[PDB]
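Asks: Once you've had a glance at the structure underneath, I'll fire off some questions.
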There are 2 protein chains.
Amino acid sequence: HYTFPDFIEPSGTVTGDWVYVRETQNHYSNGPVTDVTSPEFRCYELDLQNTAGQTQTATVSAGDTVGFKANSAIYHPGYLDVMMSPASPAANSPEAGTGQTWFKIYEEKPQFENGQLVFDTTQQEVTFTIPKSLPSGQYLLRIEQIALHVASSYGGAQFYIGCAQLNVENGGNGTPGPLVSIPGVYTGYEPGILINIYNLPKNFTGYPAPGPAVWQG
Amino acid sequence: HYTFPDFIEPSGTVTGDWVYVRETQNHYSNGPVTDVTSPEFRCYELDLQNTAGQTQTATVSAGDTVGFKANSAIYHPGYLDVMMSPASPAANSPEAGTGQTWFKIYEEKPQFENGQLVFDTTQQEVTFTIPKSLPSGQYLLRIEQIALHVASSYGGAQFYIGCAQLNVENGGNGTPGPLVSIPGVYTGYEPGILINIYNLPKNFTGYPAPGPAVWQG
Ligand SMILES: *[C@H]1O[C@H](CO)[C@@H](O)[C@H](O)[C@@H]1O
Ligand SMILES: [Cu+2]
Ligand SMILES: [Cu+2]
């Protein structure tokens, strides 16, 4: 149970709560979204229609390292990913990211050792690189942790999400892919989402990361 | 989130919901006790004063195999124990087991190998032997699973509890010990209760079972 209220800007400053990140519904409860088919799986805003317009947009350069800071240690075992979408008409529009335009730029997978998965549950700041070749333009940047501590049953996986609003400058001519929709990216039946992390399947050879591969940009 | 509504009698019959097991407060929620100091940590009854009187008492013999069936798979990782107390004035008295009279008879313990804890989260029926040397008389039989999936913080451990009411016949001359009170047995600071199962401390040699040593009778 945690939120991602703070955008970490290119020079390493942790910005204010919900300044550049769309304030989420769980701003107080810290509870997860658990229905991957729901529209609110996209950015989980306090107000899906009003929150974007109350959120500022951060200017960055393609190639910059940026991040999020969680309100506590990211204490559930899971998979973490960061996905991006061009934001049309702009980063502060609620209609941004409603099409098949999302691509993955970063992930942190559990390790696999001795027939057991290995997790890091002590991280609070998550940082990563905005790809150098990413074209200039407005983008949504979505952090997602899939917490798997009770994921053995359908709808058991817990998703902790935040969407930052970006204005990306000094971009290249890359073509991000593969592309997915959110919701749409998951069914809930994926082997990395519906999973018993404590007693793994017989032919388990490593954590299968769900959704698109990381775009090499 | 599970309950232990069904007593498994000596012949292997899984008995009806709450017949010999005191109906618990989470009879619908399946939610856990989290305050080890609370009086209801004892048997977690729907009504601490009324439930015992509405619960039947199972006649068994010392040496018999008995147990509990949970209402689903016991799917959280943790530590399971079974404790007993002589029940005065009777097994159906709410006053039973209010003293320092509890002893451990059984456990299911997580394993430690290569720096990782190993759990079994697939069991639904828990069976065990009532020690052959146990003195004849009325007893409470308390099953407890300490779920550790979120136990890294104080009060994070989740306790799933059921108390069966027994009339033990054909007993022996054993003297059960060591003895504890419930509440009283735990403080919540035990290294087996206040614990990050995913990222274990430097000087961690193996899972330290909380509470008293198993009484081998
Ligand atoms: C703060 O530091 C960042 C990261 O090195 C730069 O991108 C930025 O121009 C400023 O100097
Ligand atoms: Cu949580
Ligand atoms: Cu539970």
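Residue numbering in chain A adheres to Swiss-Prot, whereby the residues present occupy positions 19-235 in order.
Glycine too: its Cβ is placed from the backbone N, Cα and C atoms.
Per Swiss-Prot, the features are:
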type	residues	note
BINDING	A:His19, A:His94, A:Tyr178	Cu(2+) binding site
BINDING	A:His167, A:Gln176	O2 binding site
MUTAGEN	A:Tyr46 to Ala, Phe or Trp	Leads to lower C1-oxidation
MUTAGEN	A:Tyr93 to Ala, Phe or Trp	Leads to lower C1-oxidation
MUTAGEN	A:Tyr216 to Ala, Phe or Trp	Leads to lower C1-oxidation
Asks: Quick check: of the recorded positions listed here (A:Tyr46, A:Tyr93, A:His94), which one has the Cα closest to that of A:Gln176 (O2 binding site)?
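Replies: The answer is A:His94.
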Asks: Sort the recorded positions A:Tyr93, A:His167, A:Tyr178 by C-alpha distance from A:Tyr46 (mutagenesis position) and give me just the closest.
Replies: A:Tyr178
Asks: Which of these recorded positions (A:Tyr46, A:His167, A:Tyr178, A:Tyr216) have a C-beta closer than 6 Å to some atom of ligand 2?
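Replies: With ligand 2 as the reference and 6 Å as the Cβ limit, the list is empty: none.
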Asks: Mind pulling out which recorded positions among A:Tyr46, A:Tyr93, A:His167, A:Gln176 sit under 8 Å from chain B, Cβ to Cβ?
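Replies: Cβ contacts with B, in sequence order: A:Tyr93, A:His167.
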Asks: Return the count of C-beta atoms lying within 10 angstroms of the C-beta of A:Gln176 (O2 binding site), excluding that atom itself.
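Replies: Here the count is 19.
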Asks: Which residue, of the recorded positions A:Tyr46, A:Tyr93, A:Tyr178, A:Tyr216, has its CB surrounded by the fewest other CB atoms within 10 A?
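Replies: Across A:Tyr46, A:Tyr93, A:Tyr178, A:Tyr216, these recorded positions, the one with fewest Cβ atoms within 10 Å is A:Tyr46.
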Asks: Fewest other Cβ atoms within 10 Å: which of the binding-site residues A:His19, A:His94, A:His167 wins that one? Let me know.
Replies: A:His19
Asks: Using the alpha carbons only, what distance in Å do you get between A:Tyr178 (Cu(2+) binding site) and A:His167 (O2 binding site) once rounded?
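Replies: The Cα atom of A:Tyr178 (Cu(2+) binding site) is 13 Å away from the Cα atom of A:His167 (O2 binding site).
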Asks: About how far apart, in whole Å, are the alpha carbons (Cα) of A:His167 (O2 binding site) and A:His94 (Cu(2+) binding site)?
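Replies: Rounded to a whole number, the Cα-Cα distance is 6 Å.
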Asks: Going by DSSP, is A:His94 (Cu(2+) binding site) part of a helix, a strand, or coil?
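Replies: Going by the DSSP assignment, A:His94 (Cu(2+) binding site) belongs to neither helix nor strand, so it counts as coil.
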Asks: How long is the line from the C-alpha of A:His19 (Cu(2+) binding site) to the C-alpha of A:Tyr93 (mutagenesis position), rounded to the nearest angstrom?
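Replies: Each residue's Cα considered, A:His19 (Cu(2+) binding site) and A:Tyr93 (mutagenesis position) end up 8 Å apart.
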Asks: Could you tell me the C-alpha distance between A:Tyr93 (mutagenesis position) and A:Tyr216 (mutagenesis position) in angstrom, no decimals?
Replies: 16
Asks: Between the Cα atoms of A:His94 (Cu(2+) binding site) and A:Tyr216 (mutagenesis position), find the distance and write it as a whole number of Å.
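Replies: Cα to Cα, A:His94 (Cu(2+) binding site) and A:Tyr216 (mutagenesis position) are separated by 13 Å.
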